[PDB]
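All remarks here apply to the structure that follows.
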Amino acid sequence: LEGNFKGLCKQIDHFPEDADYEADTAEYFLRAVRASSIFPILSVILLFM
Amino acid sequence: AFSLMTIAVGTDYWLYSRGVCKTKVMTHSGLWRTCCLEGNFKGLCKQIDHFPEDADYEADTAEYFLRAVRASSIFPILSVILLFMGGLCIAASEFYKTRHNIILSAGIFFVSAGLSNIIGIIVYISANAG
Amino acid sequence: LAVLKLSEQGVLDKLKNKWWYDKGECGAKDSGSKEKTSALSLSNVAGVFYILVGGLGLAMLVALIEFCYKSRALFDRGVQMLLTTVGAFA
Amino acid sequence: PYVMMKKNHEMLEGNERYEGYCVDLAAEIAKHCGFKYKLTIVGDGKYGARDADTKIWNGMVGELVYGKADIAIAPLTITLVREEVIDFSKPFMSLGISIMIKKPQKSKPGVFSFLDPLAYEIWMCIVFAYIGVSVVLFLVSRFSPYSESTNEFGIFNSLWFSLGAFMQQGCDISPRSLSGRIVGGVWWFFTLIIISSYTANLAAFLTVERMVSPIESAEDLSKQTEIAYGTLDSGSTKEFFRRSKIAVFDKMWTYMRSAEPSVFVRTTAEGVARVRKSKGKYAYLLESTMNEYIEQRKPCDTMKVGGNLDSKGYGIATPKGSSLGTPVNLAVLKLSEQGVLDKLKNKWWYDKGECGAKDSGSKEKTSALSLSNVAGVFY
Amino acid sequence: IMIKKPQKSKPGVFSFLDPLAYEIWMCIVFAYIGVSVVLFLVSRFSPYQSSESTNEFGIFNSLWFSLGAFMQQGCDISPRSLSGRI
Amino acid sequence: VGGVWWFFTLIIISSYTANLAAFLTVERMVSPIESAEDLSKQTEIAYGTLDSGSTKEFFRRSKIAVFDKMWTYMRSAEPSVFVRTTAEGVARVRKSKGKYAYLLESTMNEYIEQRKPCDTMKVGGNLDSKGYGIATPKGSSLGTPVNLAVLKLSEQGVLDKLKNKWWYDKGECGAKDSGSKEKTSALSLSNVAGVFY
Ligand SMILES: NS(=O)(=O)c1cc2c(cc1Cl)N[C@H]([C@H]1C[C@H]3C=C[C@@H]1C3)NS2(=O)=O
């Protein structure tokens, strides 16, 4: 957005491949739920079923 | 209650604090006659006063009310009078027996004896700021 | 020429603030810059006891005048309707 | 604790009679060098110095100047006038000017410290108002006939209603009459102010006890003068602040000159107890290893704050041009690379202690309310 | 100018109400009177005899409900209608 | 029983309310998690020393019992503590998010901390003692005249002022410029998400 390369999308790696992060077990549990968004996926399941 | 009330008024050991006996030390503090004990002249006393430091009496609009109520005490004293009058109404149960207003009339004094007694404790302590 | 030479070098000012502030035998920042706590004293909250004891005198006196009211003993749609005309115009 | 008298000073002779930090070093320096050594305190009781009026030397350096002593294993500070006439090795310990103050009055609070933000003379009036209100709430709702059976406010109910209002959970039975609700309103506004002021004044304790910061530097010592700070009268420390270039120490030497009482003391040991008689209102400035001696000794109460304000050293001294110069200097460095001196250090600063070192550490473990801070409510 | 060093204070009898200004206390009372009257005007609507006497919010009770909510000690009465509970 | 349990909850919940104000009003720096002795007691925090250094040679030739444990643990970290260059030893602490410490010389420990990215601290005292010395040839006629001037430099306070210029005023942001900065925020959603959880 707000650049002339707008409209170029990217598959987000929520935990990155090369970053300075070492996630705690409170956060690696969290960011996995953030990356694999099971709870919005569970919304898709529970509305449809 | 009224016996210990009259004892508490005319006694002189309300507090033990550090203060002078006389203008030229542990005090034996009373309400009317604030005495001092264990001094050079052990046993002589002093009456209460409301102005150790001399300034305007009316200045803070409650400083006029607070000082005059404490030394000229009426709330521990109206404690005494209302408890005294209600106790005579205890004796007045037999005089006009079964009037069916008299025992109600006595307890109003006793509850008002409690209301007077608690506020006099407050103005005692709040004037003892130092 | 020496006086200018003194004040440019702060010599006067170090002579001054020593002799006024530092040789002063108390502090504006020795005693004012301390932090201490206090528990609340009874003089701090004596007003809430005054309203309370003042309330109980008002709680009894209302009860006693209603006692002689209901022992020694208003619903008319017209004359307070006039009081509705009086007050709302007021 | 460098060299002291042994209690067995009768049965033994000389070398066997005196012990301590330097004596362990003295046998060790003579071990790696291989010379017959002999201990003798100078009877003059003088650190090495020179005077302008006589042009004479004295003490341990002076006997090295005047040929009497052969080596100086002692707490001897390395200065310029001592370098002028005799030698030194590499310095066998490092030390500096430090600040001594007694530990702050860290005690645990009582079991009745949850009652603390309200004064004791208020809690009597809180009960007396509770006795005072609940009887009035009984009387107003029951003295009137107009039938009187419909109410529920007995003497025991009127306590239980009023005790519910003060604890703010509130009870079931509500006043229904006109004047019976006038009393019920005011006690509600009573306990609105008193409980909320309790919650605020409790926040005044826990915050300010986190706000107060102790002394960790000279700058935190410079920026407060309600606690006095001074030095010894005649020593290295007092002259040190005189010739000081740095503006951090420059303000102190002006301040220690511009104090009306005597910030100067006579001896070291009098300066120890003088802090103990000031109780967190005076700090004393002396050498750090001497300061680390005292804060290991009874009554375990003083403490060294901050760091070394400078860096000095104690060194073994040979006569200038004597034959012991290199092999002693070869031996002092040999003990450091072996790390023997650390064992020689940490022995005598701790075995003479009896106090616990590093007992304070940090305050992060007491960040929350502990049990004992509110255990009286369980009681 | 040389004045005396300021004597610090004594907190007043009416200084428990000091953190909130002289403006805001009467605006609480003017909010106290406003909310208590309106719920009486609401609760004396919605009849569906005791249809208009259904719910127990008299004008003195509607003061007592709006007083108990301000002191945080709740009372026995509670609104039943929808516009009463708002 | 209901009366005693009420005054319980009047004190407990208000003590919760008052202290949670104090954490947010006075938000101090966290106390030193690692002192000199205590980092040996943290295996959950790591520590390291140089691959080829005489400071590594100290722990292998130490008989001191706490220092014995330090040499005992440094063989038992996978990957090893032995970084070959100090710039890796600088960078390893920075990217570890605080689990790794690096034991190195106090001069380099200071000067890294007084630079960008302002991203470390130096806690605790020194483990051993050593010194930097002016090296003159044996029998060179400067050598006894030189070290008298070094004593002359230190006795005026110059060698303080030469270093106090060079490590402070030729430094930057540091950790001493962080203490006065007090800012309080609204509680973010992550802070009481556990109540929602
Ligand atoms: N720990 S201590 O203070 O007893 C201490 C103090 C010192 C030690 C060794 C110890 Cl164990 N060695 C050094 C030595 C190493 C080189 C630098 C100075 C001399 C030569 N001197 S020191 O810095 O004065």
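Counting begins at 1 with the first residue displayed.
Structure determined by electron microscopy, 4.5 Å.
Backbone N, Cα and C define each Cβ position, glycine as well.
As given in Swiss-Prot:
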BINDING   D:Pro75, D:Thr77, D:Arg82, D:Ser236, D:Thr237, D:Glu287  L-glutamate binding site
MUTAGEN   D:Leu80 to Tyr (Swiss-Prot position 504)  Promotes dimerization. Strongly reduced desensitization
VARIANT   D:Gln168 to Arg (Swiss-Prot position 607)  In RNA edited version
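Feature annotations (Swiss-Prot) mapped to structure.
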residue: D:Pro75; record: L-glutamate binding site; Cβ contacts under 8 Å, 6 or more apart: D:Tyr2, D:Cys22, D:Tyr314
residue: D:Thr77; record: L-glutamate binding site; Cβ contacts under 8 Å, 6 or more apart: D:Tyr47, D:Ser236, D:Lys312, D:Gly313, D:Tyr314
residue: D:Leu80; record: mutagenesis position; Cβ contacts under 8 Å, 6 or more apart: none
residue: D:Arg82; record: L-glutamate binding site; Cβ contacts under 8 Å, 6 or more apart: D:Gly48, D:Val61, D:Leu76, D:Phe88, D:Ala317
residue: D:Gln168; record: variant position; Cβ contacts under 8 Å, 6 or more apart: D:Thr191, D:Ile195
residue: D:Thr237; record: L-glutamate binding site; Cβ contacts under 8 Å, 6 or more apart: D:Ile97, D:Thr231, D:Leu285, D:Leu286, D:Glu287
Response to the item:
Counting across all protein chains, other CB atoms within 10 angstroms of the CB of D:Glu287 (L-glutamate binding site) number 23
Worksheet item: Should D:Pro75 (L-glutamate binding site) be counted as helix, strand, or coil on the basis of DSSP?
Response: coil
Worksheet, complete the sentence: Counting across all protein chains, other CB atoms within 10 angstroms of the CB of D:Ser236 (L-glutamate binding site) number 16
Item to complete: Would you give the longest CA-CA distance, in whole angstrom, between residues of D:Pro75, D:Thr77, D:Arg82, D:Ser236, D:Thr237, D:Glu287, the set recorded as binding L-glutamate?
Response: 19
Item to complete: Filter the recorded positions D:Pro75, D:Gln168, D:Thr237: retain a residue only if its CB is under 8 A from a CB of chain E. Output in sequence order; output 'none' if empty.
Response: D:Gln168
Fill in: Subset of recorded positions D:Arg82, D:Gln168, D:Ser236 within reach of chain F (CB-CB under 8 A)
D:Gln168
Worksheet item: Once the DSSP letters are reduced so that anything not helix or strand counts as coil, what is D:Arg82 (L-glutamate binding site)?
Response: helix
Worksheet item: What does DSSP call D:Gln168 (variant position) in the simple three-state scheme?
Response: coil
